[PDB]
Amino acid sequence: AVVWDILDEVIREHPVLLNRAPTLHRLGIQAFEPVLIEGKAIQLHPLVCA
Amino acid sequence: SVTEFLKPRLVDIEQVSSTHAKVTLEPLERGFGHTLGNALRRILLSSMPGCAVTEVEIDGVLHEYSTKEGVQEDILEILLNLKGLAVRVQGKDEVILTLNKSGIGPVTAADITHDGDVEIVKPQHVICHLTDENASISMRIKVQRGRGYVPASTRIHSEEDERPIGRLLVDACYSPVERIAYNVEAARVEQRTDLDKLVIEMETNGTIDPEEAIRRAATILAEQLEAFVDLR
Amino acid sequence: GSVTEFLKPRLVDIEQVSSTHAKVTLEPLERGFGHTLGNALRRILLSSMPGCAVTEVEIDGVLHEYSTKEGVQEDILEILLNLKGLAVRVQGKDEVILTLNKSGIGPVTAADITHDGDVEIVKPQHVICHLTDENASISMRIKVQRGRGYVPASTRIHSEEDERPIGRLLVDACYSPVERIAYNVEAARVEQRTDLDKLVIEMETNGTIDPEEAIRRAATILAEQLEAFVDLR
Amino acid sequence: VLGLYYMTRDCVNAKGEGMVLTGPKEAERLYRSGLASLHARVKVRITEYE
Amino acid sequence: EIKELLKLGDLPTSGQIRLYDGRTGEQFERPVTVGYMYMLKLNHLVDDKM
Amino acid sequence: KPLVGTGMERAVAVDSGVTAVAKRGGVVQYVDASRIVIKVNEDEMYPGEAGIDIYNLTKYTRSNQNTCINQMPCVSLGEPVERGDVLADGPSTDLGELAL
């Protein structure tokens, strides 16, 4: 579990890029600051999903 | 043991002001945050005992839209100001106060007839503006101790239709809370990620600090429950 | 007057229509108190109630749940599903072992389970399997324990029991004995006093838990949680 | 959008029509306490800025 | 015929019922359509794609 | 079963190969988790035949898309069975009706 603590420490300010094929226009790739959830689905904010 | 439950820590309080404050709890079991927040909001809104101003009488007034010269604002505006009057009485549950003034400018609660049993918390509050000299305002207002909230259409009755010309009615916002909100979020401990973390945002008039109000609400609910808990 | 005071509720009446179906009444309650109390009670009752459940099964001659036995009508998976439905009360132990032996053609029912004097099978009519040959026989051991909520078998094995044997099987444990809760509120008549309410709660549960103990336990938990609020600086 | 539309739509007659609220906080209270429905038309004291 | 079957079943004729929100214990002002539906799982399980 | 069906479920479930259908009428003599033994009635049996038919169910096997394939009996001892009856359900079948 110390690995989980380290993992929570590392990403605290580490943006990641989300991409949806096809990337029709440049909005198709965007940057987000992650939050860690159990499960296996990536969770988006609906507004940007539009 | 099955009886185990993760009691929360009073993880923080953040006072934006004497009236405005936030209180946060972490962690709580799944679904406990919602029930506790909902129950507290209910009790604060509908059952908190308070002291409020309910009637006003003015000699030249028969109805809420009775025209009056000299005063800057309309009668309904002064009614709203009275509704906003922060007042607490420690003595009798029913008190009558009078205000009489002739002066250009604001009519603050500082000019009410003071009494040792009653504290106006915010004397700086303005009831109205009186536009001119040789113009006067004269009123009597009635303050009462009650529980919850009562609007005008609720208090009016045919059993109390025997009213004189000079009687007006004010909504008695006894419960001193001005706003209660709570929101629920996720928190993690012991690699568990199925937990409730609770945030409460609160505003109340200057009668009491919000912490005191929350403690009072908790005590009320516990005293309600007490007849059931056979445990120590 | 007495605006700062309150009346207090009590369990003025309790009624039982069946081993599973029960009705409880609280009186008197002040305005608005009825709904908040009913909502809190429903929440806590659904979530928290301690329960007794079936966790481990061991059957001779069976190595895994997907196999089949000679004489049983249903597959092993079906009989595990049947056992998951079992409801049982245990008093003296935090975990207990149950034993079953049957032979000969016919249904096998919880009545055939061999039990200790501290174990109550609520509904022996609950079938488990059918034996369809005279020489067919079934002989099994069951492990029963007490816990809150619901725990999947995945996290159960994630508890990392050292040296897991081969011939023992794991099922999900739905401990919670409460199945449905409803509350209703109506105008009271106590001493002809106005603004009083009578609250009623109806519940369907496994015949295990006592309704009165259930409500007292729920109120206990709620008061305990509120105590942390009472302390706040 | 559906929620906002419902929240702002008024009706000719509703619970507590015509009363006066000294501030939006009291409007929120009266809604949450259930003594007035969202659609009811009322006079309210409001501050704005420019 | 649907209405007749419902009427013999003692359910509301419109098929909408009143409903209470469990999380607060209050009542939705609008009636809601509650019924029974037939649902499938589509063999695109998340753990096969993550 | 699906509550709001279309009647077609019977034909599709029987016509597919997954379900075991009663090729010869009679009375079900014996059943277990995997075997079905049926006594053919006196008139239906051919001269010189043993008058008994047996079926073996595909208990568990890899489907062509990794799903399970299982056959479960849905009759009990001594129940009469009729020509074209369904003795054993297959995947997504209950009492011979499609059960997706």
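Following Swiss-Prot, chain C residues are numbered 3-235, in order.
Header entry for method reads electron microscopy, 3.8 Å.
Placed from the backbone N, Cα and C atoms, the Cβ positions cover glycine too.
Taking a C-beta cut-off of under 8 angstroms and a sequence separation of 6 or more, C:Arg45 (mutagenesis position) has no same-chain neighbours. Under the heading of mutagenesis, Swiss-Prot lists C:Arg45 to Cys and annotates it as follows: In rpoA112; temperature-sensitive, blocks RNA polymerase assembly.
For the mutagenesis result C:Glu165 to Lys, the note given in Swiss-Prot is 5-fold decrease in CRP-class II promoter-dependent transcription. Within the same chain, no residue at least six positions away from C:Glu165 (mutagenesis position) has a Cβ under 8 Å of its Cβ.
Under mutagenesis, Swiss-Prot gives C:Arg191 to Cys with this note: In rpoA101; temperature-sensitive. According to DSSP, C:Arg191 (mutagenesis position) is assigned to coil rather than to any helix or strand. Counting only same-chain residues six or more apart in sequence, the Cβ atoms lying under 8 angstroms from the Cβ of C:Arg191 (mutagenesis position) belong to C:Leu198, C:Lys200.
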In three-state DSSP terms, the structure that C:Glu165 (mutagenesis position) belongs to: coil
